[PDB]
Amino acid sequence: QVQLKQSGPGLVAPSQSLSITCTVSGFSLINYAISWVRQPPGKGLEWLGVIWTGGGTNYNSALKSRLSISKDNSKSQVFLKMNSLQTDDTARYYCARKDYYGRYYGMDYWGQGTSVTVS
Amino acid sequence: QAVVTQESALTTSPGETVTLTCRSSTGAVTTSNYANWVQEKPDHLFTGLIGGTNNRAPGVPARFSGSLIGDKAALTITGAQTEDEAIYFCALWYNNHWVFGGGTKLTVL
Amino acid sequence: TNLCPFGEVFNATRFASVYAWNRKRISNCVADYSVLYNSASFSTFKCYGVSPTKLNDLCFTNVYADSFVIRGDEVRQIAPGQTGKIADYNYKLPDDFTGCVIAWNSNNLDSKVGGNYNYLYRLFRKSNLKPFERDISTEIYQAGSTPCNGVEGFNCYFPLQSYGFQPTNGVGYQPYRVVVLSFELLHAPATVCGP
Ligand SMILES: *[C@@H]1O[C@H](CO)[C@@H](O)[C@H](O)[C@H]1NC(C)=O
C-alpha cells in the first residue's frame, strides 16, 4: 500500500537552517514526482517546489532561490532544505506525490504533515 | 501572473449537488492548466480528488465527478453529509509553477 | 582444460537491470551443458538454432551469457521476431538467432516485503534497437510537440521505469531471471567443447 511519512521535532531558532525528511513506501521514486507545499496556521496552502522523477527541480517564483530539495532513490527518501528562515515561515509542511506519467496528472497522495515553527 | 480566487462559501443539503468555481488570472482556464481538487479533513488530513481536469484519484468514490463544465474550472458532488464536510482547494499548473487557491469551506445543511 | 564458469553466471548474487544487461564472454574451457539442462528449476528452457541434447558434442568459437531480470509476462518477447517494450527498446535478439534462452522464477530473491524497485527498464525510445544493442543513455524523452530541451516537464519523461515487485504479486508479475546463451558457431579455432 502506498504511504507517505515525514518526521521531525521541527522547532527552529531565527537565522539558522533546518531540514525535513519524507519517507515513502509502496511506490518508486523513478515512477513518480514529489512536490512540497507549506501551510501557515489558518491560511491557504502555497506550493514550494517539485523534484521530478530523475532529478531536476522547479521552485515557487518569488520564493527564495536559497532553498533546495533533494532525494535518494536507494532508501526511498526525500529531503527539503532551506538555508535561512524568517518568522512568517512557521507552518505545517506536507510531502506529496505527483503521478504525471499516467492517468492522474495531479498530486495523487498526501503526507501526514509536519509542524515547523521558528521561535 | 499568479492570482487564483475561489468563493470560499458553500452549503449543500443532503442529496443536492453544488458547483464551486475556481478561476485563474489568465482568463478562462486552459486545458494545459491541469485542474486539481484536494479534500481537507478537519484533523489536518489531505487527499487528492481530481487531476488532469477529469481524472479521479484511485480509490475515491465514483460519487465525485468534475470537469470544465463552465469556462472556469469547477467541481460537483451529490450530497452525502457524513463524509463530505471538508475544505477544498483548486490547483492550476502554470508552466512555471503550481498555484493553489484560497479554498472553499463546504458546510452541508 | 578447466571447467567453464557457468556457476558464476547462473548463481550470481545480484543480476543486472534490463536496459544495462551484462554480457559475460566465455572461452577456452570444457562446457558442461548436461548439468544445467538436468536441473529442474529452470521454468523455460528454449534452444532456437540447435537442439538441447546435441549441445554436449558441438564445439563453438565462443559464447556470450547475458543476464537480466524481467517480469514474468514479458518472457515471451525474448525470442527472435517478436515485439513489445523489451524487444523494441531494451534487448533485441537478431533474426536467425542461434542459442538457448533460460529463465526461472526468482520471487524469493528479487522481491521483498514493501516491494523491490531497483530493477529498471527503458520505456520511451526514439527508435528500436539493432540486435544486441545496449543503449544505456538516459536522454530526456519528448512525447510532446514542443522541444523538451532537457527540462523534465509534463511531457519530458525520464526514459527509465522501475519494476514493482511485491512479495505477493501474481505469477505474471513476479520477477523472472533470464540467461541467454548465444553460440556463434563459426569455423574459427574451436575453444569451447563438451566432453
Ligand atoms: C548453482 O547452485 C546450485 C544450487 O544447488 C548448484 O547445484 C549448482 O551446481 C550451481 N552451479 C550451476 C552452474 O548451476
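We number chain C the way Swiss-Prot does; in order, the residues shown are 333-527.
Header lists the method as electron microscopy, 3.3 Å.
Each residue, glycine too, has its Cβ placed from N, Cα and C.
The domain 'BetaCoV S1-CTD' feature in Swiss-Prot is assigned to C:334-527.
Non-local contacts of C:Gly339 (variant position) by the CB criterion (under 8 A, 6+ apart in sequence, same chain) are absent. Quoted from Swiss-Prot for the published natural variant C:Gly339 to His: In strain: Omicron/BA.2.75, Omicron/XBB.1.5, Omicron/EG.5.1.
In the shown protein chains, 9 other C-beta atoms lie within 10 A of the C-beta of C:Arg346 (variant position). In the three-state DSSP scheme, C:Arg346 (variant position) falls into the coil class. Where Swiss-Prot documents C:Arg346 to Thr as a natural variant, the accompanying text is: In strain: Omicron/BQ.1.1, Omicron/XBB.1.5, Omicron/EG.5.1.
Natural sequence variation is annotated in Swiss-Prot for C:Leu368 to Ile, with the remark: In strain: Omicron/XBB.1.5, Omicron/EG.5.1. Spatially close to C:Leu368 (variant position) yet at least six residues away along the chain are C:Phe338, C:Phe342, C:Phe374, C:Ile434, judged by Cβ distances under 8 angstroms.
In the structure as shown, the Cβ atom of C:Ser371 (variant position) sits within 10 Å of 11 other Cβ atoms. Under its natural variant annotations, Swiss-Prot gives C:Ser371 to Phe the following note: In strain: Omicron/BA.2, Omicron/BA.2.12.1, Omicron/BA.2.75, Omicron/BA.4, Omicron/BA.5, Omicron/BQ.1.1, Omicron/XBB.1.5, Omicron/EG.5.1.
Cβ neighbour count for C:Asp405 (variant position): 14 (other Cβ atoms within 10 Å of its Cβ, all protein chains included). Among the natural variants in Swiss-Prot is C:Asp405 to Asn, noted as: In strain: Omicron/BA.2, Omicron/BA.2.12.1, Omicron/BA.2.75, Omicron/BA.4, Omicron/BA.5, Omicron/BQ.1.1, Omicron/XBB.1.5, Omicron/EG.5.1; complete loss of interaction with host integrins.
Spatially close to C:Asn440 (variant position) yet at least six residues away along the chain is no residue at all, judged by Cβ distances under 8 angstroms. The natural variant C:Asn440 to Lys is recorded by Swiss-Prot, whose note states: In strain: Omicron/BA.1, Omicron/BA.2, Omicron/BA.2.12.1, Omicron/BA.2.75, Omicron/BA.4, Omicron/BA.5, Omicron/BQ.1.1, Omicron/XBB.1.5, Omicron/EG.5.1.
Per Swiss-Prot, natural variant C:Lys444 to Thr is noted as: In strain: Omicron/BQ.1.1. In this structure, C:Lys444 (variant position) belongs to neither helix nor strand by DSSP; it is coil.
If you take the C-beta of C:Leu452 (variant position) and look for same-chain residues 6 or more apart in sequence within under 8 angstroms, you find C:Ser349, C:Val350, C:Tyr351, C:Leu492, C:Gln493, C:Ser494, C:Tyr495. For C:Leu452 to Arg, Swiss-Prot lists a natural variant annotated as follows: In strain: Delta/B.1.617.2, Epsilon/B.1.427/B.1.429, Kappa/B.1.617.1, Lambda/C.37, 19B/501Y, Omicron/BA.4, Omicron/BA.5, Omicron/BQ.1.1; Contributes to cellular immunity evasion and increases infectivity.
What Swiss-Prot says about the natural variant C:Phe456 to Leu is this: In strain: Omicron/EG.5.1. A C-beta separation below 8 Å, combined with a sequence spacing of at least six in one chain, links C:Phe456 (variant position) to C:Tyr421, C:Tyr473, C:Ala475, C:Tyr489, C:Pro491. DSSP assigns C:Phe456 (variant position) to coil, not to a helix or a strand.
Here the residue is the original one, but Swiss-Prot notes a mutagenesis experiment at this spot, C:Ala475 to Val: Increased resistance to neutralizing antibodies. Look at C:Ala475 (mutagenesis position): DSSP puts it in coil. Summarising the environment of C:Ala475 (mutagenesis position), the number of other Cβ atoms within 10 Å of its Cβ, over all protein chains shown, is 10.
Listed in Swiss-Prot as a mutagenesis experiment, C:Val483 to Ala is described as follows: Increased resistance to neutralizing antibodies. If you take the C-beta of C:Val483 (mutagenesis position) and look for same-chain residues 6 or more apart in sequence within under 8 angstroms, you find C:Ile472.
Under the heading of natural variants, Swiss-Prot lists C:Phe490 to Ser and annotates it as follows: In strain: Lambda/C.37, Omicron/BQ.1.1, Omicron/XBB.1.5, Omicron/EG.5.1. C:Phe490 (variant position): 21 other CB atoms within 10 A of its CB, across all protein chains.
The DSSP secondary structure for C:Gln493 (mutagenesis position) is strand. C:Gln493 to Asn appears in Swiss-Prot as a published mutagenesis result, with the remark: Reduced host ACE2-binding affinity in vitro.
Swiss-Prot gives this note for the published mutagenesis C:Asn501 to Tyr: Increased binding affinity to human ACE2. With a cut-off of 8 Å between CB atoms and residues at least 6 apart in sequence, the same chain places C:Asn439, C:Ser443 near C:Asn501 (mutagenesis position), listed in sequence order. In the three-state DSSP classification, C:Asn501 (mutagenesis position) falls within coil.
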Measure from the CA atom of C:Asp405 (variant position) to the CA atom of C:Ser371 (variant position) and give the result in Å, rounded to a whole number.
23
Measure from the CA atom of C:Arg346 (variant position) to the CA atom of C:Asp405 (variant position) and give the result in Å, rounded to a whole number.
21
What does DSSP assign C:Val483 (mutagenesis position), in three states?
coil
Here the recorded positions C:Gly339, C:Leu368, C:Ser371, C:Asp405, C:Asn501 meeting chain A with a Cβ under 8 Å reduce to none
For C:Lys444 (variant position), write down the residues of its own chain that are at least 6 apart in sequence and whose Cβ falls under 8 Å from its Cβ; none is a fine answer.
C:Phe497, C:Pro499
I'd like the number of other C-beta atoms within 10 A of the C-beta of C:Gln493 (mutagenesis position), please.
21
If you check the recorded positions C:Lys444, C:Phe456, C:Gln493 one by one, which have a CB less than 6 Å away from any atom of ligand 1?
none
